[PDB]
Every structure is written in C-alpha cells, then in structure tokens.
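Please read the structure below before turning to the comments.
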Amino acid sequence: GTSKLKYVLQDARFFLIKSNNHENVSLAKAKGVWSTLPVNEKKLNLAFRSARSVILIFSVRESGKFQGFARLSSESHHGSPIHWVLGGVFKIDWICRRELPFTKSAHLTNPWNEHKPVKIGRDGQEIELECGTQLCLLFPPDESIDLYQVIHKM
C-alpha cells in the first residue's frame, strides 16, 4: 500500500540530487550514504533540522530517469572513505530503489524552479511540497523496503 509512504512524506522537504554517473548512485544505494558540495551541504543540514523528513530524489545525468529516493537520517559528519567517482557524509535510508522515467513526470512543475518540469534543476534544487509528494508517489512501489523501520526514526 501507500499509507506508510504518505505518512513519511507528510510535511517533508524534497531536494533534487543529480549525479554524473550510475556508479555513485549504486554506491549510495549499497552504503546508505551521500556527499555533496558545501553549498548544498549547508542547505541540507538546515533542512534536516527544520522538517520531520528530508527526501533526496536522485537522477543520473543523461539517463532520462530518476533512480529512486531516500530520507536523510543524519546531518553531515566528517568516517570510512567512500570511493566516489569524481564535504561531510550524510546517512540516508532508502525509500524506493526503483527507477521512474522522466516521461511519467511531465505533468509535474516545480514552483521553486520557475514552474519548470520537475526533472529540470541543478543538483540541490529544492522541490516544493506538493510537487515533491506527487513525484514520489509516481515511483513504482519498492516491495523490498519496510517503512516501519523508517517511521521509527522520525
């Protein structure tokens, strides 16, 4: 079902994360971590303190798709070295590891990026609440993830 997902997304904040390659998203999916440039690190740390859930929605540049979305479980901290393909490290809990093609989100516009389609935005672009909620609900359900665990951290 979608009820626990909607609960996690209630009053959440949403950020578009762009990656240059699939390897970095695969690493983040396996290790439950993400790292970003300092200008975005500061914004995510501010948002983590401000909202019950902060959701990162990932897209690999030129893939034409989103690769999934996750929730921040920590502020950034400075751990084991991650061999990214090229600041601090955020811990993240994945909510959906399934893909969504850009074609399926063509009806969604982001008020915080001039009402451009939500697929459009620089790495770190915030997505307004309604658009972000609708985008996350478009993804295929990831039956391998139990959101009971995610709820306990809020």
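Don't overthink the numbers, they just go from 1 along the chain as shown.
Placement of Cβ uses the backbone N, Cα and C atoms for every residue, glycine included.
Here is what Swiss-Prot records for this protein:
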- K18, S19, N20, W34, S35, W84, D123: RNA binding site (BINDING)
- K18 to L (Swiss-Prot position 361): Does not affect ability to influence alternative splice site selection (MUTAGEN)
- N24 to D (Swiss-Prot position 367): Abolished binding to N6-methyladenosine (m6A)-containing RNAs (MUTAGEN)
- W34 to D (Swiss-Prot position 377): Abolishes RNA-binding and ability to influence alternative splice site selection (MUTAGEN)
- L37 to T (Swiss-Prot position 380): Reduced binding to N6-methyladenosine (m6A)-containing RNAs (MUTAGEN)
- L44 to E (Swiss-Prot position 387): Does not affect ability to influence alternative splice site selection (MUTAGEN)
- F66 to D (Swiss-Prot position 409): Abolishes RNA-binding and ability to influence alternative splice site selection (MUTAGEN)
- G68 to I (Swiss-Prot position 411): Abolishes RNA-binding and ability to influence alternative splice site selection (MUTAGEN)
- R122 to A (Swiss-Prot position 475): Reduced binding affinity for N6-methyladenosine (m6A)-containing RNAs by 100-fold (MUTAGEN)
- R122 to F (Swiss-Prot position 475): Reduced binding affinity for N6-methyladenosine (m6A)-containing RNAs by 9-fold (MUTAGEN)
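Overlay of Swiss-Prot annotations on the structure.
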| residue | record | contacts (Cβ under 8 Å, 6+ apart) |
| --- | --- | --- |
| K18 | mutagenesis position | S59, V60, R61, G121, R122, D123 |
| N20 | RNA binding site | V60, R61, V85 |
| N24 | mutagenesis position | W84, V85 |
| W34 | mutagenesis position | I17, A28, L56, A70, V89, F90, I92 |
| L37 | mutagenesis position | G87, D123, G124 |
| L44 | mutagenesis position | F15, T36, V54, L72, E75, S76, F90, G124 |
| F66 | mutagenesis position | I57, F58, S59, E99, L100, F102, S105, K119, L135, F139 |
| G68 | mutagenesis position | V25, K29, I57, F58, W94, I95, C96, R97, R98, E99, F139, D142 |
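When Cβ neighbours within 10 Å are tallied across all protein chains shown, the highest count among the binding-site residues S19, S35 belongs to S19.
Across the residues the record lists as binding RNA (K18, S19, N20, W34, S35, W84, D123), the two Cα atoms farthest apart are 16 Å from each other.
Each residue in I17, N24, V25, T36 lies on the same chain as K18, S19, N20, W34, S35, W84, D123 and has a C-beta within 8 Å of the C-beta centroid of that RNA site, without being one of the site residues. Distance (Cα-Cα) between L86 and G87, which enclose 9 unmodelled residues in the deposited structure, is 13 Å. When secondary structure is read from DSSP and collapsed to three states, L44 (mutagenesis position) falls in the helix class.
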